[PDB]
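Trainee: Here it is, the structure, as structure tokens.
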Amino acid sequence: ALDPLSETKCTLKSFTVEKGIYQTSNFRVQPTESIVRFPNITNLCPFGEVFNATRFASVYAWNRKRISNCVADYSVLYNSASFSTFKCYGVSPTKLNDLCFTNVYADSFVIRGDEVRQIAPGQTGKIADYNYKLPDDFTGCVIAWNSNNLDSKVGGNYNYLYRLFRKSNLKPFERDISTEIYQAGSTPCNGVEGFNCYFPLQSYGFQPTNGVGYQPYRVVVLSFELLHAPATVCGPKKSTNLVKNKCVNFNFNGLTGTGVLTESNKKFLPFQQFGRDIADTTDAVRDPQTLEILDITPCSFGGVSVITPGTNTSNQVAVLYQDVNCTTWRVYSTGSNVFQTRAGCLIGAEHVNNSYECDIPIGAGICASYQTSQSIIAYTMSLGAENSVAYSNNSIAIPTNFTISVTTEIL
Amino acid sequence: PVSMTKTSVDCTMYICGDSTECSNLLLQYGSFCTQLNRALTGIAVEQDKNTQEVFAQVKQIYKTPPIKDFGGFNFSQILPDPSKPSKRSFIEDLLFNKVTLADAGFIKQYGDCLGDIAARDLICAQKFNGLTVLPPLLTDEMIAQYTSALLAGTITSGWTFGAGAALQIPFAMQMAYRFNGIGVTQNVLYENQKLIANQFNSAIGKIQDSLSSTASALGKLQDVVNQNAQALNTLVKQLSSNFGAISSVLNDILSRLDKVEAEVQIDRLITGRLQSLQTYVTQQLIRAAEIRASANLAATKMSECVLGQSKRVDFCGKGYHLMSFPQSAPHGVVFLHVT
Amino acid sequence: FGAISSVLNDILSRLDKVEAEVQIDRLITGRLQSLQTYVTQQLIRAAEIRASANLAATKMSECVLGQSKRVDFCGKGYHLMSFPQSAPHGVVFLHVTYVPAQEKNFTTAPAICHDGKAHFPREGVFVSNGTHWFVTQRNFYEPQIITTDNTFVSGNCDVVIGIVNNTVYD
Amino acid sequence: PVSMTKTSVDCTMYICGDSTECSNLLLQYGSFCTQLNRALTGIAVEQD
Amino acid sequence: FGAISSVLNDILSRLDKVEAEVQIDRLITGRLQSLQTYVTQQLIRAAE
Ligand SMILES: *[C@@H]1O[C@H](CO)[C@@H](O[C@@H]2O[C@H](CO)[C@@H](O)[C@H](O)[C@H]2NC(C)=O)[C@H](O)[C@H]1NC(C)=O
Ligand SMILES: *[C@@H]1O[C@H](CO)[C@@H](O[C@@H]2O[C@H](CO)[C@@H](O)[C@H](O)[C@H]2NC(C)=O)[C@H](O)[C@H]1NC(C)=O
Ligand SMILES: *[C@@H]1O[C@H](CO)[C@@H](O[C@@H]2O[C@H](CO)[C@@H](O)[C@H](O)[C@H]2NC(C)=O)[C@H](O)[C@H]1NC(C)=O
Ligand SMILES: CCCCC/C=C\C/C=C\CCCCCCCC(=O)O
Ligand SMILES: CCCCC/C=C\C/C=C\CCCCCCCC(=O)O
Ligand SMILES: *[C@@H]1O[C@H](CO)[C@@H](O)[C@H](O)[C@H]1NC(C)=O
Ligand SMILES: *[C@@H]1O[C@H](CO)[C@@H](O)[C@H](O)[C@H]1NC(C)=O
Ligand SMILES: *[C@@H]1O[C@H](CO)[C@@H](O)[C@H](O)[C@H]1NC(C)=O
Ligand SMILES: *[C@@H]1O[C@H](CO)[C@@H](O)[C@H](O)[C@H]1NC(C)=O
Ligand SMILES: *[C@@H]1O[C@H](CO)[C@@H](O)[C@H](O)[C@H]1NC(C)=O
Ligand SMILES: *[C@@H]1O[C@H](CO)[C@@H](O)[C@H](O)[C@H]1NC(C)=O
Ligand SMILES: *[C@@H]1O[C@H](CO)[C@@H](O)[C@H](O)[C@H]1NC(C)=O
């Protein structure tokens, strides 16, 4: 990374470079600042209303609560909430503080200790089939904690029920609260229970002396989408000022990237937050605070070539920027000799009016050479010596001698 | 066709963009990017080599004669006009106007691609993904000058300048010897000189009219340019493929997963984009081999039809070959075969 | 290739069969891709080498086994002969050719009118050294007296443009 | 030899057959099948 | 191609969507690579 000559040395995997022109990496602009743009929300998410609820719902009638316009600072749960199970599927836990969530829904219920494992996208079992099923492409986090000190009674807590004997497996995120009598045998039932007809709901025991597998467990499943919609629930990240027309790192509603932000003429629809090009890259974004549309442009741009007479001859090099017009410049350095040929700006080579045979092909009719102090010179290549034929309507040229030439062709 | 578009690929820019973690992971491959760049550099050098072989056969630059007394034969349509900034012929101007290149020039500045133009402009999208287009070593003006020298030599000297030491000869006697070369006595040429000159002028005018009309007949060069542009656009478009990962955007994965969980997705994306680059380079190599064969044929035709009279049937036009005249064209050559 | 290591021995000594299977599969896929790329490049280079060898065989047939009239196919100039030589993975052709060396200016005419009829050289060109007219071959200056043996008569002198009058010997 | 056999490939049929899930997953590639078919069509036209 | 089986039907009948997704992706990648190799060889033979 010291200079284009060293980059060419590294690319060639050698300490010596022969005479010529070598394409290096494109011109790179490193970000200068880092900015975070989150919607201005001060209210904390209802952690007490979810994890501290006095009464929880049954698994067959699991409760769904919408979470919106809040900051998910889950560290407040560190004081009093201890969770036996905390598994996130569509997001890494360590990134949860740097993201914004679109449609946050908390599904709360109470199950057995042995049935906690059944709360997963691809599990089978009584709860997974008849009570609560997670989608295969589930994005969210499942949290479960033992509640034996709350949901257990000495005589037996029978307020929590689970669905048994269902005709077919439940669809993902589907709720069945019907109490119709199940027909296990071939004999039809007429609303009464007997022999092969049973009530579909059965109550848990939930006694304090029960085993850890038979003890009550409170389960909250948080489901949300990421980096696709406006979103209104955000992490505990402090927003900074908006920087435009500069190469910066940006964190827009959890979407991180690097680029230059400029004012955009695009008119986003009210339900749209991000814009993408034909390459699926985020090229437009709506500011969560000012509600303005900003175009994002990559910082790196422009091909770079390095011309050297050979490390065995000299260490002097010339730099050609194929997408820079020298008439601040997007160049590594601008030292004295600046020519600005076609096909880019040439820095480090002295332009001469003389025409020679091409030594190092720069391009667009421009060549470079190492001439005599010794320095790199750039010139327009000569097509050949100029001639005129003494043509006339009554004049001819006839040879009076000849030469026997022997040439060599290598194939 | 003589040459094709020379391209260079910044593999780190294409695969990873500005992602530092993705570049660090891509460092575990290393040699594949170097191999692709070596193949692309070989193709780019071969393009200039083909152009030099086709057009720089003679190193002895002959100018247009002042008098232009060629026994009734008119070459102003294939001779340059100094009024044009580029010293190319009127037919050469027509050929240049009938082929549309992807980019008018070769310098697209950062300010020109800043904003929404990074998406609307295909060149901006290609360059923002590490795909650059290198200009030919020889400009159109120099190729026009080489064609000018060849035409001046073949009209003033005939075949002698192709063997060195150009010898002047009146164009009527050159036509007489060319008639003798196809089995027709020179008295036929001398007794029908006005008629032959009139027919040659009429044929040149007919070619000019055909070129000036909507009939292009220059589909090969346009096909080459469109193939190169389509290959670059497909390379740009293939960046939206997930390759089995959760997303096709490295930024979304990095903001969505930690290092360990995002490593597999970034590896999948890197493998897919490397495969896309390899496919593009292989297709470019095959097309470069085809273009090299075409350029070798063009150089052979320039040697055997412009620098001399060929006895090979249907090698320099249909009929008994008399002479040929070269003309430059975007990424190609146009031979006017007089038979 | 996305694996924990590029050495199969390290993976085998570091992981059991199930855990090492994915790493070995990744390495196998990467090395197979490398071999495929090498073979494709070898095929392209072999096609180029085959084209070069076909050109070399054609040049051996048309320049060594015979004299070629094709311009610049067997060297620069008027081809006389060629000699082959072996070389490591290639052939070297020594092309012996005839090149005009010393040109001289002459006044030339398309035809000569002697007795109301046009005469033509039928082998070369008519030239004048200032006062007298001769007929000579085009590639070498060998002036000869213009006679009926080296000329043929075709038509009158009122049609040929540039015809001059000179004596034709019998 | 003058011409060779002209071939066409149904990439979805070859990769996935009659599997709907496999075709849905293959939809995330898209352009590679089109590129292969374009090359094959070019070869077929070149034969004629 | 590193998957549990070379048959998509066996994987689909043997695994759910999430578990079969990786195997189907591996098979898709392998078959796409095979098609690409066939097309490249066809292009070289077409040039010849
Ligand atoms: C959703 O409701 C439909 C109709 O009420 C259910 O389909 C019925 O399924 C039973 C057996 O499970 C059959 O005997 C009926 O003939 C079906 N009727 C129709 C119209 O399809 C379906 O099973 C229900 N889905 C879930 C997940 O409970
Ligand atoms: C050679 O052809 C050119 C045409 O390309 C002739 O130029 C034309 O001349 C006529 C009158 O002489 C004008 O009406 C046209 O406009 C000219 N066309 C141009 C300039 O493109 C030229 O006269 C011809 N040479 C001779 C000796 O007749
Ligand atoms: C040979 O062909 C030429 C060209 O087709 C003939 O010349 C034409 O003659 C007619 C009159 O018979 C004129 O109207 C045309 O303008 C001439 N064309 C040209 C280009 O000058 C010629 O008559 C034919 N016959 C002979 C014996 O030459
Ligand atoms: C009130 C619900 C708000 C939900 C907002 C959506 C996503 C935010 C994410 C995770 C919050 C729950 C974390 C529980 C575990 C804490 C860490 C631990 O003890 O291991
Ligand atoms: C008598 C043994 C028959 C075995 C037949 C072979 C395969 C059939 C498969 C699984 C049966 C055991 C399921 C135990 C767990 C039930 C669901 C749950 O509670 O989570
Ligand atoms: C939950 O309730 C306990 C007991 O009242 C309390 O100590 C704790 O702070 C509460 N936590 C939240 C997040 O409300
Ligand atoms: C808060 O966000 C709203 C967007 O709904 C915006 O209108 C307002 O200006 C913001 N306030 C501050 C102080 O940034
Ligand atoms: C650079 O800009 C100037 C105008 O400021 C223009 O005249 C010149 O042509 C440009 N350079 C190139 C190579 O086009
Ligand atoms: C013939 O004369 C012209 C001038 O009329 C001169 O330029 C040319 O060099 C002469 N040719 C030779 C071979 O001397
Ligand atoms: C031309 O040649 C003839 C015969 O060779 C000779 O007699 C005559 O003097 C020559 N004239 C000149 C001007 O050399
Ligand atoms: C050359 O042109 C002149 C015009 O002045 C003419 O007199 C002469 O006869 C012409 N010569 C030939 C050989 O055509
Ligand atoms: C040749 O003879 C004709 C007729 O005798 C005459 O018109 C012409 O002028 C003569 N040539 C010269 C050059 O005088």
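Chain B is numbered as in Swiss-Prot, which gives 728-1066 for the residues shown.
This entry, so its header tells us, was determined using electron microscopy, 2.4 Å.
Note: Cβ is positioned from N, Cα and C throughout, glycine not excepted.
Annotations for this protein, taken from Swiss-Prot, read as follows:
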| type | residues | note |
| --- | --- | --- |
| VARIANT | B:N764 to K | In strain: Omicron/BA.1, Omicron/BA.2, Omicron/BA.2.12.1, Omicron/BA.2.75, Omicron/BA.4, Omicron/BA.5, Omicron/BQ.1.1, Omicron/XBB.1.5, Omicron/EG.5.1 |
| VARIANT | B:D796 to H | In strain: B.1.1.318 |
| VARIANT | B:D796 to Y | In strain: 19B/501Y, Omicron/BA.1, Omicron/BA.2, Omicron/BA.2.12.1, Omicron/BA.2.75, Omicron/BA.4, Omicron/BA.5, Omicron/BQ.1.1, Omicron/XBB.1.5, Omicron/EG.5.1 |
| VARIANT | B:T859 to N | In strain: Lambda/C.37 |
| VARIANT | B:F888 to L | In strain: Eta/B.1.525 |
| VARIANT | B:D950 to N | In strain: Delta/B.1.617.2, Mu/B.1.621 |
| VARIANT | B:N969 to K | In strain: Omicron/BA.1, Omicron/BA.2, Omicron/BA.2.12.1, Omicron/BA.2.75, Omicron/BA.4, Omicron/BA.5, Omicron/BQ.1.1, Omicron/XBB.1.5, Omicron/EG.5.1 |
| VARIANT | B:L981 to F | In strain: Omicron/BA.1 |
| VARIANT | B:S982 to A | In strain: Alpha/B.1.1.7 |
| VARIANT | B:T1027 to I | In strain: Gamma/P.1 |
Trainee: Determine, from DSSP, whether B:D796 (variant position) sits in helix, strand or coil.
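Mentor: Reduced to three states, the DSSP call for B:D796 (variant position) is coil.
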Trainee: Sort the variant positions B:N764, B:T859, B:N969, B:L981 by C-alpha distance from B:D950 (variant position) and give me just the closest.
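Mentor: Nearest candidate: B:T859.
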Trainee: Take the C-alpha atoms of B:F888 (variant position) and B:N969 (variant position) and report the distance between them in angstrom, rounded.
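Mentor: Cα to Cα, B:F888 (variant position) and B:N969 (variant position) are separated by 61 Å.
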Trainee: Going through the variant positions B:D950, B:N969, B:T1027 in order, which have a C-beta under 8 angstroms from some C-beta of chain A?
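Mentor: From B:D950, B:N969, B:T1027, flagged as close to A: nothing.
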Trainee: For the variant positions B:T859, B:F888, B:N969, which ones lie near chain D, with a CB less than 8 A from one of its CB atoms?
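Mentor: Answer, by Cβ distance to chain D: B:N969.
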Trainee: Find, among the variant positions listed as B:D796, B:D950, the one whose Cβ has the highest number of other Cβ atoms within 10 Å in the structure shown.
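Mentor: Max Cβ neighbours within 10 Å, all protein chains included: B:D796.
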Trainee: Measuring Cα to Cα, how many Å separate B:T1027 (variant position) from B:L981 (variant position)?
Mentor: 56
Trainee: Which residues does B:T859 (variant position) neighbour through Cβ under 8 Å, counting only same-chain ones at least six apart?
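Mentor: Listed in sequence order, they are B:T734, B:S735, B:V736, B:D737, B:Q853.
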Trainee: Which of B:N764, B:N969, B:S982, B:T1027 (the variant positions) has the most other Cβ atoms within 10 Å?
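Mentor: When each Cβ's neighbours within 10 Å are tallied, B:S982 tops the list.
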Trainee: For B:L981 (variant position) and B:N969 (variant position), what Cα-Cα distance in Å is obtained after rounding to a whole number?
Mentor: 14
Trainee: Drop a 10 Å sphere on every Cβ of the variant positions B:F888, B:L981 and tell me which sphere holds the fewest other Cβ atoms.
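Mentor: It is B:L981 that, of the variant positions B:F888, B:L981, has the fewest other Cβ atoms within 10 Å.
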